[PDB]
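> Below are the structure tokens for one structure; questions will follow.
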Amino acid sequence: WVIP
Amino acid sequence: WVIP
Amino acid sequence: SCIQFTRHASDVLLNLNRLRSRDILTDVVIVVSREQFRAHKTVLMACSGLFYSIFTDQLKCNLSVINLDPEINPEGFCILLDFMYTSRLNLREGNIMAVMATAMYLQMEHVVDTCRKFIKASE
Amino acid sequence: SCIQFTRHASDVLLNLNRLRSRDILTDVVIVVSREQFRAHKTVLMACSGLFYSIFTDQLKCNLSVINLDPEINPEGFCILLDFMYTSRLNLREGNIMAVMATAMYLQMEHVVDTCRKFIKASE
Ligand SMILES: CSc1ncc(Cl)c(Nc2ccc3c(c2)CC(=O)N3)n1
Ligand SMILES: CSc1ncc(Cl)c(Nc2ccc3c(c2)CC(=O)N3)n1
Ligand SMILES: [Cl-]
Ligand SMILES: [Cl-]
Ligand SMILES: [Cl-]
Ligand SMILES: [Cl-]
């Protein structure tokens, strides 16, 4: 999971 | 396009 | 000896979401506490262990309407349906418990994992 | 304020290909010079400008069989159908002309671009  |  | 187009999967999913937003070739209604959500059976199966099991069943594969368990929160479902078609999860303090419970029911393992981690960080 | 799962689109496409390989929920046969290819209308539309136009047509959206132009090479089609479901293109000296012609007909702009570049490098 990432900060888009 | 890339070499997978 | 194949070549690979990096953005292809993302572009496919973006187009599938465009079809969903215009209600094109949707073939099922998911009913959640009287709220209705139209979607593509194939996308639901590709994202959820529960939908995969439902639509590979010889009788259920032919149903146009699927009713979820009454404990399922419609907002939690809506957030997960948006994630299925975009890879983006709108996880907030106010919805994390409903999102995790819905993802456990839908059998969406990666969502359950991030919810567990975010909850563990708050304790 | 969403979070994003990097591998989600790739995982969705991998599952769609697994459904194709087991012939699950395929809803169309594409006929190419007597060769038959089963697929999902939504995936075809998401990858091809031609299929997008065909399955948004009020009459054609209901067809279970689509016959392509007789000039279309079945091998070229097969390579492109594999690309649609995997992001991998099996481009070879012996098939590049048939692949480019089929991709131009199918309106798959990124494939046409790489074929043009690979052909330009050989001259
Ligand atoms: C297992 S083979 C397979 N073949 C095709 C499909 Cl459409 C599919 N989907 C599916 C099954 C289980 C799970 C998911 C999707 C997401 C998750 O967390 N668990 N699986
Ligand atoms: C244009 S809006 C839109 N909405 C939904 C879909 Cl399913 C779609 N597909 C599509 C249209 C044109 C092209 C492609 C896909 C690939 C390509 O090279 N050209 N387009
Ligand atoms: Cl029904
Ligand atoms: Cl998941
Ligand atoms: Cl027909
Ligand atoms: Cl393309």
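Residue numbering for chain C follows Swiss-Prot, covering 7-129 in order.
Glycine is no exception: its Cβ is also placed from the backbone N, Cα and C atoms.
From Swiss-Prot, for reference:
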MUTAGEN   C:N21 to K  Abolishes interaction with NCOR2 and HDAC2, no effect on interaction with CTBP1 and transcriptional autoinhibition; when associated with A-116 and 376-Q--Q-379
DOMAIN    C:32-99  domain 'BTB'
MUTAGEN   C:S59 to A  Abolished ubiquitination by the SCF(FBXL17) complex
MUTAGEN   C:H116 to A  Abolishes interaction with NCOR2 and HDAC2, no effect on interaction with CTBP1 and transcriptional autoinhibition; when associated with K-21 and 376-Q--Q-379
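Can you tell me where each of these features sits in this structure?
Counting only residues at least six positions away in the same chain, no Cβ atom sits under 8 Å from the Cβ of C:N21 (mutagenesis position). C:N21 (mutagenesis position) carries a helical DSSP state (H, G or I).
Summarised by DSSP class, the composition of the domain 'BTB' (C:32-99) is 30 helix, 15 strand, 23 coil.
Its Cβ placed at the centre, C:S59 (mutagenesis position) has 12 other Cβ atoms within 10 Å.
Packing around C:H116 (mutagenesis position) is summarised by its Cβ count: 16 other Cβ atoms lie within 10 angstroms of its Cβ, all protein chains included.
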> Please check each of the mutagenesis positions C:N21, C:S59, C:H116 and report the ones with a CB atom less than 6 Å from an atom of ligand 4, ordered along the sequence.
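Passing the 6 Å Cβ check against ligand 4: C:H116.
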> Express the distance between the Cα positions of C:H116 (mutagenesis position) and C:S59 (mutagenesis position) as a whole number of Å.
18
